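What follows is a set of notes on a single structure, which appears directly below.
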Protein chains: 2
Amino acid sequence: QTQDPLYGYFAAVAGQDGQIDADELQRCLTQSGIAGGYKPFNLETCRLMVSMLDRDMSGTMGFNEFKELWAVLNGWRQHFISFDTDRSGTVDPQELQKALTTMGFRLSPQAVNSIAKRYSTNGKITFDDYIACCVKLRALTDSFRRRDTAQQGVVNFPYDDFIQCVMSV
Amino acid sequence: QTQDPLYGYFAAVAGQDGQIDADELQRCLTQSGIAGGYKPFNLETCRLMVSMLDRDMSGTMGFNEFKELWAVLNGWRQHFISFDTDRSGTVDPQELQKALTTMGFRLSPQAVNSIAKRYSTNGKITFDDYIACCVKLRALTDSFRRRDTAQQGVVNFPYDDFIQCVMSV
């Protein structure tokens, strides 16, 4: 069995059960350099990542999930860079719209406006907020799709299931 | 017409249109001392507050909304203090459950677990995360109730409306 190059970072912070929480993910994401020159992800953003991958509200994730996370974040960063050619670490609401669309998110104009207002300061969205945005979008889209068993694009949400689901991200 | 004691803090940071964004709210919340000894609210948490009150994704709020916000946060802080008598600035998942229940949130046990995992580090929830939790809970509960026109406790969410709504908080 081949050694995976991500394993050292993970093994150095995992608990006794072979899992990591948000705090430990924060550390191994920073050591592993996934942000590649941009500001490293804060604890809050790492909590969102944990929920996106564990999809079970344990607050922890295993190595296989860490590897999947790492590949997803690597691709999102490359995508961001194609809009941030000068590497400012920011992007504007027009660039954000086009960035979200091209990565497979299907969003009405007012959905995009909701998102721009949510994450912009001074007409700009940081790399870190862009990633947080993508993590939460993918987690919520996975949650919605999971529940849309009839594939109608509409989900019937009981209140407590809605709260459970949306408060995890 | 009587002067309101909150107006000075608001007027010092409002834009030309008489509204404030999250950044300006952050400043006037800190100057106004609403956190009362606990750590002042960060920008992200102030973004959630703006969405809770404006309920329209403009990213801004007026003075009347600021006043309502201030009263809501004052009551939540008092409520927190009744569980944080020694004023550690933290609370544990058992205290959090009872705190949420007594302030009128109706949450199943697994909804509460979702929330504890989402905000706890080392078995503790900070005052600032408690407030963020309450802001998001009230905003999402308002969003759900608004849409539950038949009062069945179930809402039919189209995907883009779901995303719009949940990405604002």
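For chain B, we keep the numbers from Swiss-Prot: what you see runs 30-198, in order.
Each Cβ is built from the backbone N, Cα and C atoms, and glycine gets one as well.
So that you can see what the record holds, here are the features copied from Swiss-Prot:
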DOMAIN    B:70-103  domain 'EF-hand 2'
BINDING   B:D83, B:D85, B:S87, B:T89, B:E94  Ca(2+) 1 binding site
DOMAIN    B:100-135  domain 'EF-hand 3'
MUTAGEN   B:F112 to L  Reduces affinity for calcium 5-fold
DOMAIN    B:134-169  domain 'EF-hand 4'
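When Cβ-Cβ distances below 8 Å are used as the criterion, the domain 'EF-hand 2' (B:70-103) is approached by residues 33, 35-36, 39, 43-44, 46-52, 54-55, 57-59, 61, 63-64, 157, 160-161, 164-165, 167-168, 171-172, 193, 197-198 of the same chain, each at least six residues removed from its ends.
Note: B:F112 (mutagenesis position) has non-local neighbours B:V120, B:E124, B:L125, B:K127, B:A128, i.e. same-chain residues 6+ apart with C-beta under 8 A of its own C-beta.
Among the recorded positions B:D85, B:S87, B:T89, B:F112, the ones with a Cβ under 8 Å from a Cβ of chain A are B:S87. Between the candidate binding-site residues, B:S87, B:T89, the densest Cβ environment within 10 Å is the one around B:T89. Excluding the listed site residues B:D83, B:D85, B:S87, B:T89, B:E94, the same chain places B:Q48, B:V79, B:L82, B:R84, B:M86, B:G88, B:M90, B:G91 with Cβ atoms within 8 Å of the centre of the Ca(2+) 1 site Cβ atoms. Within 10 Å of its Cβ, the residue among the binding-site residues B:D83, B:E94 with the fewest other Cβ atoms is B:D83. The local packing around B:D85 (Ca(2+) 1 binding site), expressed as other Cβ atoms within 10 Å of its Cβ over all shown chains, amounts to 12. Residue counts of the domain 'EF-hand 3' (B:100-135) by helix, strand and coil are 23 helix, 2 strand, 11 coil (DSSP-based). In the three-state DSSP assignment, the secondary structure recorded for B:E94 (Ca(2+) 1 binding site) is helix.
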